[PDB]
Structure formats: structure tokens, C-alpha cells
Amino acid sequence: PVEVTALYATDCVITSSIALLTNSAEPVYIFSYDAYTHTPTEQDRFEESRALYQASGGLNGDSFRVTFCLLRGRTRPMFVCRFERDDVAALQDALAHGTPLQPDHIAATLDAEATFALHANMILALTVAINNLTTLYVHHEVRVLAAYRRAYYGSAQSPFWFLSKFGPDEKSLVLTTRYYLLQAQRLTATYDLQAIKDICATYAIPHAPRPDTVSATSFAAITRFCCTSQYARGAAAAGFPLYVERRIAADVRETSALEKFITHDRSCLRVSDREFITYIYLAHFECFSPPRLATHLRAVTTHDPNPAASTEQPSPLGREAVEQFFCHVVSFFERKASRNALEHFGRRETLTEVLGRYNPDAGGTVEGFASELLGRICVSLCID
Amino acid sequence: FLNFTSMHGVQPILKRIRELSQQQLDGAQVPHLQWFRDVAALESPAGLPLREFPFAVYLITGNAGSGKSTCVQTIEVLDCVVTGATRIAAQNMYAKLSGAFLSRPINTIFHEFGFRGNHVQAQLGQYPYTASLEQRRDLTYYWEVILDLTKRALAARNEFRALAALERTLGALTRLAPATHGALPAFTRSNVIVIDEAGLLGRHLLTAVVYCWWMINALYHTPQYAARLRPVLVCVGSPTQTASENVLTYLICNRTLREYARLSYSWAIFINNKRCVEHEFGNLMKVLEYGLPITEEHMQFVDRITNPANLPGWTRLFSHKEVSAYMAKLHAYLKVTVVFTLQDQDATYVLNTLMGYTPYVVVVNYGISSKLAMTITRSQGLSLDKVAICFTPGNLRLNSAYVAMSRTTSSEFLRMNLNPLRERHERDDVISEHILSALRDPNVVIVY
Ligand SMILES: Cc1nc(N(C)C(=O)Cc2ccc(-c3ccccn3)cc2)sc1S(N)(=O)=O
């Protein structure tokens, strides 16, 4: 038994889903799908996750339990099918080649007990509202439809929404969508979507040219645009969540270690107000500059998904406390701020530099503009 | 992308909020619906009893462009009611947070909180009053609104209690009441209420929001009410750039509200400005705010208009009438000149999109937005790129200067008439002193 969470879609999905439960319906598309076995070293975790997927086989399992879900909680299940028969072939096709699952296969696999177990409370609520199986859709139809609109929020989107929000690249779409909507809740990583997008960008794994270079329309082809992706099956798909954890571990180690120094030195410097603000911004610059952020991001970048390879190397972000955290104890916070802005913002030349350009004190231009009010009566002080 | 390695500084924030709203109150302190009755019966605030409506606050402050909105984006792993203080702010957060992931249509605090039409045209503060959290002065202040709101709410239930009774036969079905009914307010579904740009609100409006939240949660007996769950207002805003007394200022200054809220343990400060790219401008803005001493060195860079002749596509920030005079003369001389000439402004519209006319001028009607001349007070919140200031001396306050100079990305587009750092200028350093002490507090969290 290989459990699976499938985030399907329908060319609204609420109407089709209610109809499908009603035995009264459209083909659905498994956009992103999870796969996990019930019941370990990260080496073992990667090995099991890899062996569950496969380069050839869509999913290495004979029996399957598929919870079909839609969009705290970012996805919510709708109905649980089972696959023991040779209808498993259709599941393999959908999860592997992106072929839509027809309604008939759904009905032949719809495990009524589990599907209606997680609906019963909602039928009760609908009845209670009406009093003030699921087939309340036959009479009092619009109310049931609207209630399920409100229940599975934003489960009726456009393909453009998934394509835009969840990534421009194949890697972003497949891995970020799968992780954020499914594996974050299943498995830590209560992080924003953009955070996981950034973590994905660091997932610098071997890319492969597309056997049929395409991109983008409506809900037919994003499924085939994702299920056939190299990123959805194998070491990459098996190592992405583990690497999300590893990347967060490395970052948080560095960031927290530097917050310790900032926070202590912030609450112990008996210092003038000017030097206090100079210090706070100087510390944040010396810790989290764009150059040092780039260096750390490269240091946490992985090139091979297997955690046994782990091309990522120990970061220098925190060990760069040597440059600034000389705070053992014109003042030093100002001069470091200078030798520093000189670098990152530029050389501000000097007044004598332009006095050389004018070799107006004697050059007739002192009466060149200052004597030229030009009707307005730099100028007007006591106009940036 | 590298600009978001402050997201790691946002996670502790959420922890506190998650810690802060999981906290249940004791039963004897939870407000009871009977309190909200006989408030509807009391004719004048004189008969109000001393009763403590509970709440919690996790405050968010920092200059504009600091990334204070990124926290509201990240509060989408928490169940929350994000709301704004102005329709502009509500739409701004709708766009900001609906560009990242899903987002329900964000309304202003006044669509929540029950504020309606017969509430703007209401004079306030007439009743007198002479600290303890035991709030009464705020409700006395804002009493016409509070009274009308309570009378309307009582005059018009059992949407939630019915499901609770049905479960008492066999607490789950209560949570599905929002899914079933499409009218129950958003205060009924979560105790985390995020207010964007809270400085644009009156110091009395905090107490009013807490009040009406308890009132709805009692009149409906929502499950959070049954859980002894308390309001958690996340007031995101800018204290120094936004202006009576601010909710943010009310929280930062009032000592009993600063100790009931336990702010030092529940406050984040956003120190960065991703907008400005020039160093000297940044140092000036860093001084204006944080109330650092003004130096001749900070002058000589501010050293580095009424005539509509030459700055096209530049907004002249003036107080109230000068805008009218400027715009009037603009229209008056463009007659003899791209544009042509036909209630918040003075009359007559320029064709610069406001170019086309018929009378759906381009739109139903003809109250419109010009973005040509608009006062310093109204300049707050609106971020521009085409600034040109017209300070008048004799009533010059560095709050106004700090506002006016901070609407624009780069100082290359900055013009004005006088030097606000050279003339006589009023120093309001109390907020700056509080913020600067706050930075110097080990328990406060600071995000670069
Ligand atoms: C070389 C350097 N660059 C530094 N940056 C990137 C910044 O200040 C960025 C910034 C700029 C303006 C503000 C602000 C502060 C109050 C009100 C409005 N805006 C905050 C942050 S800090 C240093 S330095 N000389 O301390 O090493």
C-alpha cells in the first residue's frame, strides 16, 4: 500500500466534484501528486523516497490509496479512491503520462466509506441551514454549490494561476507546487511560498533539455507539462524536501548565530544615539550584505540531490564576524561605516576635485547664476 | 532571490503570534453577552461600568519601503483577517497579497467592525471624561458609533448555537458555520486581525475594534468565543511617518497599554529601506525619524515651484487652499498653451487616464483623482515619484518634512522651496525616543 495525495483539477471543479460524488462529471487532471509509504536517517529517507518513484515506473507499488484534494491548511481532501484492480494502470498513466482520469474509473474506484466520512459534517451543516446521502444537490442546489465554494477556497482557479503563482520554470512548477501544497503539511517548513521558490532556485541540480521544447494554454497540457518532467520522478523529487530542511537548517544556524551577537551588543552598548543607529545599521550591513548573502547562498547550493554527495559546503556567513565583531570593549562605528560606504556606494570625490575643475570665486560664474535671479526673485536658503 | 533573506527573521514573528492566539482566557474574565445588553439600553455614556475587554497585540512598525508588507504576505500560514485602515490600504494589500497566493477581498476595518453610512456624519467626543485598562474613555469618545452599532447588531443569532446543539446531541459542526452561511462577519472566524497602516486610525478605534469583535463573537456564540479565545490585533504601520493620537502611538506610549500588551516581548521593527539607493538621502531619512541630532553636515545635502511653468509631471505638495490656487492657475494658463480644460479639488479637468469625455469621462458619476496637487497630510501612504514640496514657514514641523521628502524613490526627483532643516522647525521627539529605546531592548525582534 502506497498512499498518494493527488491535487486534481477540472476544465468549476466544485460542480464536477459534487456531481461525481452524486453518481450523476468531467475528466480530471492530476496536476501534482504526492507519494508516501506509511512508516530514519536522511540517507534512508532519500533511498526510500527514490525507490518509491522510479526512472521507468511511475510509482513502485501494487496497491494505492489516492486522496484527491483541492485548494493553516492550503489543500483539503475531497474524495479517497482505491486502486487494487488493473484500473491501477489508469492511475499509472495519469501519474506518469498525465492522461486524464475518466469519471468511470473514479466511480469504479471511489471508496465510499472514506469519501463520505469526511463529508458527513458538511451535509449536516447544509441540512441545518435548510432546516432554519449527499444528494441535496438535486433540490436546494445553488446553496450546496455556494457552500462548497466557500469550503474549498480557491479550488476554482485558472491554469494561468498555477503557471504564474507557482513558477515560470519546470523545476519551480513541479517541485514547489508539490512541496508547498502537499509535503509541507504532510511532513519544519511553515514558510511562505516565495521562501520555497527561493529554496527551489538554490536546488541547482542537473537540468535536461526538453525532448519536446514547449511551454504554454488552458487546463489540458500543464498536467502533461509536469508529470513527464524529469524533476517529478527520481533523485530530484526524492531529495527536494530533505534539501529544503537542510537549507533552512544552515540558514537558520547562521542567521540566529548573528542575531545573538547583534542582540547582545545592542542591549549592552552604553552609547550615544547617533552611534547607536550607526552601529545597528553597520552590524546589519556587515552581516547580511548582498555580497555576503550571495556567498552564503552559493555555499548552501547543492548540485546532486543525493544527500550522500552534498556538494553544499560549510558556509562562511557567520565566521565573517571577524571583520566587524571587534567589539570587545572619531569612533570606530563611524570609520567602519565610511570604509565600508566607500566600497558599496562609491567614491564621493571631494570639493577640491571640482575646485580644480574651476581651477567661481574668481571665475566669473559666481555672478553667473547667483546674480542671475532670472525672475525667480544652491538658491533660496537661510530646493534639493 | 537575494532580497528575501529577511524571511528567516519573519518566522519568530509568527511563532509569537501563534503563541499569542493559542492562549485561552479564564472563564471569569471572558466577556458575557449581557455586557453588550444595557449598553444598548444606556442613554448616555455616563452609566458605563468599568469592564475590561481583553485583547492581545503584536505590533509592526518600520519606515515605508521597509518590507512591512512581507509579514502580511507571510501571515497566510496563519488563519487571519487581514484588513486595512483606508480603502487605498485595503486595495494595496489585496494586490500585494493576491499577487503571491490566494486572498479573499480585503476590506477596511470599517467594513468589519460594522461601520456603515450613518456613522461618518456623527460628531464625536462631546461627552466628558476624567490609569487602568478598565477603554471606558475610548467608548465614551466614540459613543455615537458604538451605540448605533450595538443597537443595530442586537436588533438583527442562532447560526452557530444550532450546530453546537446538534453536536451536543452527538466541537466540529460549529467550525463549518462560516462555510454554510455567507453573511457572518470575518470577526466571527478568527481572532487574528491584521490592520495595515494603523497610524491612519484614531487611538479610540483600537478599543472599538476589540469591543465589536467581542460583541460579534458573543451575539453569535462563535466557537472561538466558546474557546475563551481573545482578540489578537497585528497592527502593521509606520508610527513616525503616519499621524490626535495614533493607534500605533497609543500602543507605544501609554504605559498601561504598553505593559498589558507586553510589547517588548511582542514587537518587531523593520529597519531597512529597499527603496532609496543613495547613501546621503538614507542617512538623512535615518536621522529624521530616529530623532538623531541635526548637523550642518546633514545640511549642505538638503541644500543640494509655485509657477506652473517648468516641472511637468511633478506633484506639488502644499495648506489646503494653496493646492486650490495652484491647480486653478494651472488650468487658467493652460488655456493659452496636450491638454484642455472642461469635489475634493477646486473649480474643470485637465486632459493629462483622464483624457476622454462624453458623461462617462475617461466611470459612472464625476468625482475623480488628479495626482497633480495634493496636500502633505494626504500625501501620506501614497508613494510617488514626482515630488516638489512647498513648505510654508511659521508652521513647519519635521514630521511634515520627513513625510514630504519620503514619498519618492530617489532624491534625483526631489525639489522643494525652503530648507526645512534650516528654518524654525518643531521637534516631536517623543515617538523617536520610544522607538529608539525599543531598538535597544533585547526582547524586541528587529528585521533588516
Ligand atoms: C553602506 C550602507 N548601506 C546601508 N543601507 C543599505 C541602508 O541604510 C538601507 C536603508 C536606507 C534607508 C532607511 C530608512 C530609515 C528610516 C527611514 C527611511 N528609510 C533604511 C535602510 S547601511 C550602510 S553602512 N555605511 O552603515 O555600512
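All residue numbers here begin at 1 and follow the chain in the order shown.
Header lists the method as electron microscopy, 3.4 Å.
The backbone N, Cα and C atoms fix where each Cβ goes, and this holds for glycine too.
A sphere of 10 angstroms centred on the C-beta of B:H32 (variant position) encloses 12 other C-beta atoms. According to Swiss-Prot, the natural variant B:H32 to R (Swiss-Prot position 67) carries the following note: In strain: Nonneuroinvasive mutant HF10.
According to Swiss-Prot, the ATP binding site annotation covers B:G62, B:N63, B:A64, B:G65, B:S66, B:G67, B:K68, B:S69. Taking all protein chains in view, 18 other C-beta atoms sit within 10 angstroms of the C-beta of B:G65 (ATP binding site). In the three-state DSSP scheme, B:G65 (ATP binding site) is classed as coil.
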Q | Pairwise CA distance, B:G65 (ATP binding site) versus B:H32 (variant position), rounded so that it is a whole Å | A | 42
Q: Between B:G62 (ATP binding site) and B:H32 (variant position), find the distance joining the two CA atoms and give it rounded to the nearest Å.
A: 37
Q) What residues, ordered by sequence, lie under 8 A Cβ-to-Cβ from B:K68 (ATP binding site) and sit at least six positions away in the same chain? A) B:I60, B:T61, B:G62, B:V236, B:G237, B:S238, B:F270
**Q.** Other CB atoms within 10 A, centred on B:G67 (ATP binding site)
**A.** 23
Q) Listed recorded positions are B:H32, B:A64, B:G65, B:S66, B:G67, B:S69; which sit with C-beta under 6 angstroms of ligand 1? A) none
Q: Fewest other Cβ atoms within 10 Å: which of the binding-site residues B:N63, B:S69 wins that one? Let me know.
A: B:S69
Q. With a radius of 8 angstroms around the mean position of the C-beta atoms of B:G62, B:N63, B:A64, B:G65, B:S66, B:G67, B:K68, B:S69, what other residues of the same chain does the ATP site pick up?
A. B:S238, B:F270, B:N272, B:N273
(Q) Just to be sure I understand the break: B:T358 and B:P359 bracket 29 unmodelled residues, and I want the straight-line distance between their C-alpha atoms in Å. (A) 4
